[PDB]
Amino acid sequence: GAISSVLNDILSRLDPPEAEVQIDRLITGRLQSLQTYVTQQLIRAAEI
Amino acid sequence: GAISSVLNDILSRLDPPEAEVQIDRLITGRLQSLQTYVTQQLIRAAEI
Amino acid sequence: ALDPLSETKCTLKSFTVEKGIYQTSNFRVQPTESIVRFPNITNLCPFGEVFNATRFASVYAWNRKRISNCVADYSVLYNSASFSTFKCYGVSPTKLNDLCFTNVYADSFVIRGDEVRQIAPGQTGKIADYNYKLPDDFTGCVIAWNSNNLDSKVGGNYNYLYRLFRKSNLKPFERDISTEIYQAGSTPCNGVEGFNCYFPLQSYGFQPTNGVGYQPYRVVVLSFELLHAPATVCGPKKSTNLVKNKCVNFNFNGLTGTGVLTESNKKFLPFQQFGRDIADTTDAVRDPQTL
Amino acid sequence: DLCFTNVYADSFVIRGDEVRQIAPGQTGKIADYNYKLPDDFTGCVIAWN
Amino acid sequence: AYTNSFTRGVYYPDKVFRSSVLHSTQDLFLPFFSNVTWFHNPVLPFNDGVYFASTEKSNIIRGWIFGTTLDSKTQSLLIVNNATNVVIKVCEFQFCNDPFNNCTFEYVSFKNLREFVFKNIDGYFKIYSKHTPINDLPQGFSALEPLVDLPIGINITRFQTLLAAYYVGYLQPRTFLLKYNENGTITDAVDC
Ligand SMILES: *[C@@H]1O[C@H](CO)[C@@H](O[C@@H]2O[C@H](CO)[C@@H](O)[C@H](O)[C@H]2NC(C)=O)[C@H](O)[C@H]1NC(C)=O
Ligand SMILES: *[C@@H]1O[C@H](CO)[C@@H](O[C@@H]2O[C@H](CO)[C@@H](O)[C@H](O)[C@H]2NC(C)=O)[C@H](O)[C@H]1NC(C)=O
Ligand SMILES: *[C@@H]1O[C@H](CO)[C@@H](O)[C@H](O)[C@H]1NC(C)=O
Ligand SMILES: *[C@@H]1O[C@H](CO)[C@@H](O)[C@H](O)[C@H]1NC(C)=O
Ligand SMILES: *[C@@H]1O[C@H](CO)[C@@H](O)[C@H](O)[C@H]1NC(C)=O
Ligand SMILES: *[C@@H]1O[C@H](CO)[C@@H](O)[C@H](O)[C@H]1NC(C)=O
Ligand SMILES: *[C@@H]1O[C@H](CO)[C@@H](O)[C@H](O)[C@H]1NC(C)=O
């Protein structure tokens, strides 16, 4: 839901206040993605 | 946190820019709900 | 940050650290230089042609000028005091000097003051619906300024029109110049006006004595084409020399990144601008000023 | 119901249409060159004709 | 007549170099094993895009007209290669019924098989082309490299050929998985 997946693009196109909203969306998404990864790995490790 | 749980209500009542925000809240909630379900199921499957 | 053991102490939030190996930090090489490389074009973009145009088009028949293959000095616009509205969506005016674009479209027209707000993403009303629609994901700058001195006269200027009726809302940048008789009812008009058969257009009442809401405003909308092609419309930003085999902060056609630039052995085809990866990560570039 | 260590009353005069520039994260002559509020401004702006 | 485009009509979707990767892209492509109407001059409609293949050893086919009414008072694009120059113009031309001003653009540049994709949907005209020496439409795989991206913005709903057997196919919006070799050449594709 951010304007660009590239973090550098957001910063280069937008001023910090406006960029913050878009960066937050990326952070929320990326952090969720990594939590998903870690959780699956914990479960997978337990099986191993 | 979206105005209506019904997706069709949001679309019919709100204009597209406003509707997108409300739909995003529903998506975020529903996606989280399903992730919760799947995670509990893998944990449960491992017990089985 | 005194010593590594101290880093460890801070990591473990403990003054006493037990035997073991503890990951405390993440080393990275910092870039030594900043590289800017833009295509070596010297050609000012013909912004005056649009802004300083003697006559503007009616909003229903808004003119479109394409801008390409030139250096755009955006300062001329955002440092000017001529404009009441200079609203940029998805971009910042200051940042514009550092950006390249494949194409820019300058859509020029005239409206009344209270309708200026309709020139924005996801707005509604006569203008936004039937005359000129901006998309919800519009990445561009809208410029509007009062033109009461130019577009209004004693007696009322009626040269500027707007579409009053339409069977559906316009799609973004959809241009409708049709004069078909609007069938408001069930009876076909067959190009004949009458009951439930209206002419779709109507004049603006531009008098100098009109309320600021009803006074004429000249509006130029800039749409930046962020597409994968050689970028032609670039800012005034100066290119510097290329540095290889060093960690540098490089900028090719407004593409920021930090990396080590090395001569590549990749067999790029003539058209290919830049290379990506298995992971879809940019990993090769063709220089703008050099092949 | 609120206490604070210090309160700063910044007073000045502008034209009507520029009142909108006296707010966090605004742009224009006033917000850029005359008086800039922080993005995280926590206070009250009072303006009257 | 009709022939099948076994796996013809694949072009490079963008100017990105990819090597030794399978990349999935959604674009206007010629569907695999699709019918190509064979011609031996007609006002054929332009849809989303069109694919042109001409098998012409003596090279009779010089160019194409692309337009709506293909006549005065509608800007109608003309491409006419004549020896060295592939003259391109978008004037409101008054064409002949059987051919063989207001210029908003102008550019100047059977063993012989030339494959061409014309797509006007980006809003600027895109040409992709490849020439392959051959022995109907051949069975095999080729990737078409883009030639010109004319920023003309001409509305085109119909096209004609200026003249030699030529096969015409219509591009449709399909997802394609493309195989890139070590050199980044598309060597295989899958119509999903
Ligand atoms: C491109 O031009 C064609 C041909 O003039 C337009 O198609 C016409 O559209 C009108 C309105 O729907 C119809 O009344 C005609 O019957 C259509 N003619 C044909 C031959 O299809 C088309 O709308 C134009 N497109 C654009 C982008 O302006
Ligand atoms: C990528 O390009 C290289 C260079 O043209 C190809 O390697 C050549 O392959 C041909 C045919 O087998 C040989 O005759 C040449 O001797 C090779 N040249 C070199 C420099 O090694 C390579 O085959 C290409 N990749 C593919 C699979 O098409
Ligand atoms: C339009 O004219 C004014 C007055 O001469 C000038 O300051 C401005 O720069 C012009 N627009 C251009 C050339 O961008
Ligand atoms: C300017 O452009 C030409 C393009 O052919 C190139 O030869 C030359 O090296 C360029 N100069 C700079 C500033 O790099
Ligand atoms: C091609 O056309 C023939 C005749 O209409 C038809 O029988 C056949 O199924 C078609 N094949 C396709 C869809 O490529
Ligand atoms: C060709 O140009 C003239 C002069 O600008 C113009 O009046 C006419 O509308 C144009 N062509 C047509 C028939 O649309
Ligand atoms: C091809 O056409 C162009 C434009 O009319 C002309 O200048 C050129 O001489 C022609 N070449 C020939 C005759 O092959």
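Chain D is numbered as in Swiss-Prot; shown residues: 389-437, in order.
Per the header of the entry, the method used was electron microscopy, 3.1 Å.
Every residue gets a Cβ built from N, Cα and C, even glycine.
For reference, Swiss-Prot has these:
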VARIANT   D:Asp405 to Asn  In strain: Omicron/BA.2, Omicron/BA.2.12.1, Omicron/BA.2.75, Omicron/BA.4, Omicron/BA.5, Omicron/BQ.1.1, Omicron/XBB.1.5, Omicron/EG.5.1; complete loss of interaction with host integrins
VARIANT   D:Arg408 to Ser  In strain: Omicron/BA.2, Omicron/BA.2.12.1, Omicron/BA.2.75, Omicron/BA.4, Omicron/BA.5, Omicron/BQ.1.1, Omicron/XBB.1.5, Omicron/EG.5.1
VARIANT   D:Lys417 to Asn  In strain: Beta/B.1.351, Omicron/BA.1, Omicron/BA.2, Omicron/BA.2.12.1, Omicron/BA.2.75, Omicron/BA.4, Omicron/BA.5, Omicron/BQ.1.1, Omicron/XBB.1.5, Omicron/EG.5.1; May enhance affinity to human ACE2 receptor
VARIANT   D:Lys417 to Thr  In strain: Gamma/P.1
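Across the structure, D:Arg408 (variant position) and D:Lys417 (variant position) are spaced 12 Å apart at their Cα atoms. Following the DSSP three-state reduction, the secondary structure of D:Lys417 (variant position) is helix. Here the C-alpha separation of D:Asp405 (variant position) and D:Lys417 (variant position) works out to 12 Å.
Considering only the variant positions D:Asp405, D:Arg408, the Cβ with the fewest other Cβ atoms within 10 Å is that of D:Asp405. Taking all protein chains in view, 11 other C-beta atoms sit within 10 angstroms of the C-beta of D:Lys417 (variant position).
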